[PDB]
Amino acid sequence: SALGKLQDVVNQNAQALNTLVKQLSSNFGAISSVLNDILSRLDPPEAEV
Amino acid sequence: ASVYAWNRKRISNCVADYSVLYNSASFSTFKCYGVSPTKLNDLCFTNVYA
Amino acid sequence: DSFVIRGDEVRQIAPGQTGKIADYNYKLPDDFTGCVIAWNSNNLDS
């Protein structure tokens, strides 16, 4: 495992992209994390918030 | 039933038309929370409790 | 806007509010509305 630095930068970029993709599962205080649900079972006045 | 012994009936395995009962003006107050009344028809749910 | 409605239905005449008479006939748009003034005058009615 001589090439430590290179693998470090690869792992860091993959980790950043993976946590960015994972941040889509968060509710952030909403009623559901996915958008199509909070659009399919709410009125525009509250789907807005 | 009495309020303290509220009667609960499970509802499943049926096609349920909320639109017709909502259209009837017999019900004085119709408040749906977390779900929109108009789009109630489109949704599908595991089961209902009445 | 001038009209006369039953007092029970006066709550339905609001921005984004839902009611049979409200939704079907007259419903405020789901945005700014200036003001709504209601004084029930059922004595003059009927």
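All chain A residue numbers match Swiss-Prot; in order, they span 943-991.
Recorded method for this deposit: electron microscopy, 3.0 Å.
The backbone N, Cα and C atoms fix where each Cβ goes, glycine too.
Here Swiss-Prot describes A:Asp950 to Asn as a natural variant; the accompanying note says: In strain: Delta/B.1.617.2, Mu/B.1.621. Cβ neighbours of A:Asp950 (variant position) (same chain, under 8 Å, six or more residues apart in sequence): none.
Secondary structure at A:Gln954 (variant position), taken from DSSP and collapsed to helix, strand or coil, is helix. Swiss-Prot lists A:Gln954 to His among its natural variants, and the accompanying note reads: In strain: Omicron/BA.1, Omicron/BA.2, Omicron/BA.2.12.1, Omicron/BA.2.75, Omicron/BA.4, Omicron/BA.5, Omicron/BQ.1.1, Omicron/XBB.1.5, Omicron/EG.5.1.
Counting every protein chain shown, 10 other Cβ atoms lie within 10 Å of the Cβ of A:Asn969 (variant position). Here the residue is the original one, while Swiss-Prot reports the natural variant A:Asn969 to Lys with the comment In strain: Omicron/BA.1, Omicron/BA.2, Omicron/BA.2.12.1, Omicron/BA.2.75, Omicron/BA.4, Omicron/BA.5, Omicron/BQ.1.1, Omicron/XBB.1.5, Omicron/EG.5.1.
Record note (Swiss-Prot), natural variant A:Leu981 to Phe: In strain: Omicron/BA.1. The unchanged residue is displayed. Note on A:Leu981 (variant position): other Cβ atoms within 10 Å of its Cβ, all shown chains, come to 12.
Quoted from Swiss-Prot for the published natural variant A:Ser982 to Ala: In strain: Alpha/B.1.1.7. DSSP assigns A:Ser982 (variant position) to a helix in the three-state reduction. In the shown protein chains, 15 other C-beta atoms lie within 10 A of the C-beta of A:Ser982 (variant position).
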Cβ neighbour count (within 10 Å, all chains shown) around A:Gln954 (variant position): 10
Rounded Cα-Cα span from A:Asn969 (variant position) to A:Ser982 (variant position), Å: 16
